[PDB]
Amino acid sequence: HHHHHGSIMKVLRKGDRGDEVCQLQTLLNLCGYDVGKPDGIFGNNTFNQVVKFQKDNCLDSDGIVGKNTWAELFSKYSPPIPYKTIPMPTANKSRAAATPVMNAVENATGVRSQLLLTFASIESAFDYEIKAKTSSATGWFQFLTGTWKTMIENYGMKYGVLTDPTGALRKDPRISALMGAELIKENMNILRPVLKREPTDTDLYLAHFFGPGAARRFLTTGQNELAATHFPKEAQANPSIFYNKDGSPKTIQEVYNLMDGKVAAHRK
Ligand code: NI
């Protein structure tokens, strides 16, 4: 039930802090129990609302947030933007069918649909069911089971999805696009601080490809420098792009230009 999911949630107490306390406060506000802007720190405002919420619902009202209190929240909260408000595309593997969807997602998350379109194209050529033969990567944005799970717990409620144990919703274009835009948001947010420029699609693809941390260093690590040197895990993971046909390491600029070209093939 919702009890099993609340069962694996972290048991929270006044004094804790982190993504969990953040998910908690969101749910409390989304339940009608105002705690304020979620900050990730379980203080007094949060404690008093938890207690009341527990009393209003006949739960052990001691301020401790366990299985039962979590399940109740997952049960009462009202999703600000249910993913069903995003329309399904009329067809699969179609860029034109995906357009209206990405427009709705842009209105919902703020991320430009041209960008969402480019990514869904490079990742799955618009097949929202495609499942990589070399990994978990599934759907339009080819989400791995790990990253998907993380994305659900941290943004899911916002769209009416608390858990996807199977990771099966990665095949649904609506939720994948929403989650995809949230991922892009985190990344463009990490990159812009260190960049006298608005992150480009290529910049964001690098973050999508090598991780936000990896890309951050890369996007600012000497043009004519040997990439494989600074990015060993990345270089060993994609030798085809980090090394020339003869085995020698390419320069940073060469890796970038190579990537920017892969992206270019999927724009407009
Ligand atoms: Ni409990």
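Sequential numbering from 1, following the chain as shown.
A Cβ is built for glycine as well, from the same backbone N, Cα and C atoms used for every other residue.
Look at Swiss-Prot and you will find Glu123 tagged as active site, backed by experimental evidence. The secondary structure of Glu123 (active site), as reduced to three states from DSSP, is helical. Same-chain residues at least 6 positions away in sequence with a Cβ under 8 Å from that of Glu123 (active site) are, in sequence order, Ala137, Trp140, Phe141, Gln142.
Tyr205 to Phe (Swiss-Prot position 197) appears in Swiss-Prot as a published mutagenesis result, with the remark: 49% loss of enzymatic activity. Shown in sequence order, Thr118, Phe119, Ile122, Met259, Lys262, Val263 are the residues of the chain, 6+ apart in sequence, with a C-beta less than 8 angstroms from the C-beta of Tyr205 (mutagenesis position).
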